[PDB]
Amino acid sequence: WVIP
Amino acid sequence: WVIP
Amino acid sequence: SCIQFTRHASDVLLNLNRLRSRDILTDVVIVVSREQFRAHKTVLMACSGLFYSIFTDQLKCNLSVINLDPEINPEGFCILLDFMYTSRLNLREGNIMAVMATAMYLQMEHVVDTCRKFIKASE
Amino acid sequence: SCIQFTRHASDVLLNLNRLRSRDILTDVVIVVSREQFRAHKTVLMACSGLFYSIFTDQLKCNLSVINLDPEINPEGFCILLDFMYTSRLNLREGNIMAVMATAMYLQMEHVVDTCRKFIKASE
Ligand SMILES: CSc1ncc(Cl)c(Nc2ccc3c(c2)CC(=O)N3)n1
Ligand SMILES: CSc1ncc(Cl)c(Nc2ccc3c(c2)CC(=O)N3)n1
Ligand SMILES: [Cl-]
Ligand SMILES: [Cl-]
Ligand SMILES: [Cl-]
Ligand SMILES: [Cl-]
């Protein structure tokens, strides 16, 4: 999971 | 396009 | 010896979401405490272990309406349906418990994992 | 303020290809010079400008069989159908002309672009  |  | 187009899967998902937003070729209504959500069975199956099991059933595969367990929160389902079609999860302090419970019921293992991690950080 | 799962679109496409391989919820047959290819209308639309136009037509959206132009090569179509469901293109010296012509007819702009580039390098 990432900060888009 | 890339070499997978 | 294949070549691969990096953005292809993302572009496919973006187009599937465009079809959902315009209600094109949607083939099922998911009912959650009287709230209704239109979707594509194939996308639901591709994202959820529960929908995968439902739509591979020789009788349920032909249903146009699926009713979820009355304990399922419509907002939690809406957030997860948006994630299915975009890869983006709107996880917030006020919805994390409902999102995790819905993801556990829908069998969306990666969503359950990030909810467990975000809850663990707040304790 | 959404979080994003990097592998989600790829995982969705991988599952859609698993459904195709097991012939689950396929809803159309594409006929190419008597060869037949089963697929999901939504995936075909998501990958091709031609299928997008066909299945948004109020009459053609309901067809279970689509016949392509007799000039279309079945191997070129097969290679492109595999690309739609995997992001992988089996581009070879012996098939590049048939693949480019099929991609132009199907309106798959990124495939047409890489075929033009690979042909230009060989001249
Ligand atoms: C297992 S083979 C397979 N073949 C095709 C499909 Cl459409 C599918 N979907 C699916 C099954 C289980 C789970 C998910 C999707 C998400 C998750 O967390 N668990 N699975
Ligand atoms: C344009 S809006 C839109 N909305 C939904 C879908 Cl399913 C769609 N597909 C599509 C249209 C045109 C093209 C492709 C896919 C691939 C390509 O090269 N050109 N387009
Ligand atoms: Cl029904
Ligand atoms: Cl997930
Ligand atoms: Cl027909
Ligand atoms: Cl393309």
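We number chain C the way Swiss-Prot does; in order, the residues shown are 7-129.
Per the header: X-ray crystallography, 2.0 Å.
Using N, Cα and C of the backbone, Cβ positions are placed for all residues, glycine too.
Listed features, source Swiss-Prot:
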- C:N21 to K: Abolishes interaction with NCOR2 and HDAC2, no effect on interaction with CTBP1 and transcriptional autoinhibition; when associated with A-116 and 376-Q--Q-379 (MUTAGEN)
- C:32-99: domain 'BTB' (DOMAIN)
- C:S59 to A: Abolished ubiquitination by the SCF(FBXL17) complex (MUTAGEN)
- C:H116 to A: Abolishes interaction with NCOR2 and HDAC2, no effect on interaction with CTBP1 and transcriptional autoinhibition; when associated with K-21 and 376-Q--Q-379 (MUTAGEN)
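A map of Swiss-Prot features onto the structure.
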residue : record               : DSSP (3 states)
C:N21   : mutagenesis position : helix
C:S59   : mutagenesis position : helix
C:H116  : mutagenesis position : helix
C-beta crowding around C:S59 (mutagenesis position), within 10 angstroms = 12
Inquiry  = What does the structure give for the C-alpha distance between C:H116 (mutagenesis position) and C:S59 (mutagenesis position)? Integer Å is fine.
reply    = 18
Neighbourhood of C:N21 (mutagenesis position), C-beta criterion under 8 angstroms, separation at least six = none
Ask   = Around C:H116 (mutagenesis position), how many other CB atoms lie within 10 A of its CB?
value = 16
Query = If we take C:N21, C:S59, C:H116 as the mutagenesis positions, which have a Cβ under 8 Å from chain D?
reply = C:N21, C:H116
Note = Of C:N21, C:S59, C:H116, the mutagenesis positions with C-beta less than 6 Å from an atom of ligand 4, in sequence order, are C:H116
The domain 'BTB' (C:32-99): DSSP-derived helix, strand, coil residue counts = 30 helix, 15 strand, 23 coil
